[PDB]
Number of protein chains: 2
Amino acid sequence: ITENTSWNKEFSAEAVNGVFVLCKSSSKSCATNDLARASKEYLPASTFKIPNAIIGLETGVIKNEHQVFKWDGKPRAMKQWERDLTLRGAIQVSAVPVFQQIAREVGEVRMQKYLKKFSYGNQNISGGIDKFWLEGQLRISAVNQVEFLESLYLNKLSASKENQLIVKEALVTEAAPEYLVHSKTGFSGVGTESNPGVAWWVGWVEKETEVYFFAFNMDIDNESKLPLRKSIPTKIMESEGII
Amino acid sequence: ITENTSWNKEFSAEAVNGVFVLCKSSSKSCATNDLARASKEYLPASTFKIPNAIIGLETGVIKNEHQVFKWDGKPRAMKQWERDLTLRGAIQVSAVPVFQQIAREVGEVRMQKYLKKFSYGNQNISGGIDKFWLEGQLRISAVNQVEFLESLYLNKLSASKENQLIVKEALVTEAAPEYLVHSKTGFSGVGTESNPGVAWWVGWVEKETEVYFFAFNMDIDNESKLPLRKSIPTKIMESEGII
């Protein structure tokens, strides 16, 4: 892990307290703007759909890649959630209630076992089984996300290769012939001014025959600032030539 | 399969002879502009990279999804054939020597067997092992393309589910949160008015919780008419409400 001071240019303009971890090839070659914060642990929020999706497939709670999560016609917190969704759809609109139901059906004993297998953050799923990742005690760092996401890309999580591949295609956010982006956003809320929420963007990019892993988080107490979880990192990668 | 002749004005407008087959949910619900052309059988050209990549993974000739195809210092009268490529890159670009070499390494016995198992068109690999799909005897129909892709889609080809998932990820060419396209062009070359080449566009669209299988082909005797392989089909799909 090395510190790259100049990447604080991108955070200073908006007064962003955040961090970016960028890894070329593997998690042994990482650069960050902030070495302290790189291993500070935060609520993972909807970045947790990655492991939960894997675990749901692993456990058979999610039947297969083409399973349809039917809307029941009842009020959900976002309009975008009020429809049938595939596993990809539900991940890409971050349909929380789908994944809270998945977690209930997974159950606490199995959730705990997989997070241990994944070395997922502090592995503390206390705070209730359908919310420990949004409002409970579960905490993970940007570097731990890189390492987790690097195991997924390599298919090295303790889960089947088919289930890891299924999740990988659900994460695709940008396609071209010699560039592919896998990523996932997260956002825990705006907290208070003294105790802010966290916003995330994690993923990796395949450019030509190279692969870059990344994990961004930032303190957020204003929802208007949200799109900075993608714009900051995108700028940094663009300035590294990651197209 | 039904005929929808009002799609022909999209062919006539550019003065091409062509067919388009479009199926909603499965290959039991298919429509085409020309029933006779839809079953007619054409050199697959570079649509053959789908079967060939799968067979390459199944045979071990392609080691895994993270294999890089290295440039040797090929002469190559294309620039394209002098870069290193991932499997997605090689699928998505002109990479003639990669697929020729995969075919020779699979070989005729293994090739024949999997094309039999895939029910690929006329199943005729005469003409030379590293060119049967392009200048030899292999012919396939728009209808048969759609059936084969459907099988791929359902992981129902006689190949591991894992190798089918790796070929699917590498055919992704559009992605939005509830819209995902897997597609593959093909082109045999510009011919003459009375001995035309063939051009293809084949794939599937995932839109919300629906899938559409499609396949197009056209006689080509003008290099300018090539992009008609996506625009005609895109035009039909717009007019059917998919896009």
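Here chain B follows Swiss-Prot for its numbers: 22-264, in order, are the residues you see.
Each Cβ is built from the backbone N, Cα and C atoms, and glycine gets one as well.
For reference, Swiss-Prot has these:
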{"type": "ACT_SITE", "residues": "B:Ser67", "note": "active site, acyl-ester intermediate"}
{"type": "BINDING", "residues": "B:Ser115, B:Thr206, B:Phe208, B:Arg250", "note": "beta-lactam binding site"}
{"type": "MUTAGEN", "residues": "B:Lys70 to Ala", "note": "Abolishes catalytic activity"}
{"type": "MUTAGEN", "residues": "B:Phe153 to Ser", "note": "Increases resistance to ceftazidime about 30-fold in P.aeruginosa strains PA01 and PA14; when associated with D-157"}
{"type": "MUTAGEN", "residues": "B:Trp154 to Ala, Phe, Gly or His", "note": "Drastically reduces catalytic efficiency, between about 50- to 30,000-fold, with respect to different beta-lactams. Decreases thermal stability, despite unaltered overall structure. Reduces or abolishes carboxylation of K-70"}
{"type": "MUTAGEN", "residues": "B:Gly157 to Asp", "note": "Increases resistance to ceftazidime about 15-fold in P.aeruginosa strains PA01 and PA14. Increases resistance to ceftazidime about 30-fold in P.aeruginosa strains PA01 and PA14; when associated with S-153"}
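Secondary structure from DSSP puts B:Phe208 (beta-lactam binding site) in a beta strand. Those residues noted as binding beta-lactam (B:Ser115, B:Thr206, B:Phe208, B:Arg250) have their most widely separated CA atoms at a distance of 17 Å.
Listed in sequence order, the residues B:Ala66, B:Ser67, B:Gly207, B:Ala220, B:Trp221, B:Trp222, B:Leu247 complete the 8 Å Cβ shell around the beta-lactam site centroid, once B:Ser115, B:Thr206, B:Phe208, B:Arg250 themselves are left out. Candidates B:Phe153, B:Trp154, B:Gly157, B:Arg250 (recorded positions) were compared with B:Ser67 (active site, acyl-ester intermediate); those inside 10 Å Cα-Cα are B:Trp154. The Cα atom of B:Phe153 (mutagenesis position) lies nearest to that of B:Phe208, taking the binding-site residues B:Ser115, B:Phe208, B:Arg250 as the candidates. Candidate mutagenesis positions: B:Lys70, B:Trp154, B:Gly157. Nearest to B:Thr206 (beta-lactam binding site) by Cα distance: B:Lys70. Closest to B:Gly157 (mutagenesis position) in space, going by CA atoms and restricting to the binding-site residues B:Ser115, B:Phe208, B:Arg250, is B:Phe208. Between the C-alpha atoms of B:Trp154 (mutagenesis position) and B:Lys70 (mutagenesis position), the distance comes to 9 Å. All protein chains considered, the CB of B:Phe208 (beta-lactam binding site) has 19 other CB atoms within 10 Å. Rounded to a whole value, the Cα-Cα separation of B:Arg250 (beta-lactam binding site) and B:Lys70 (mutagenesis position) is 17 Å.
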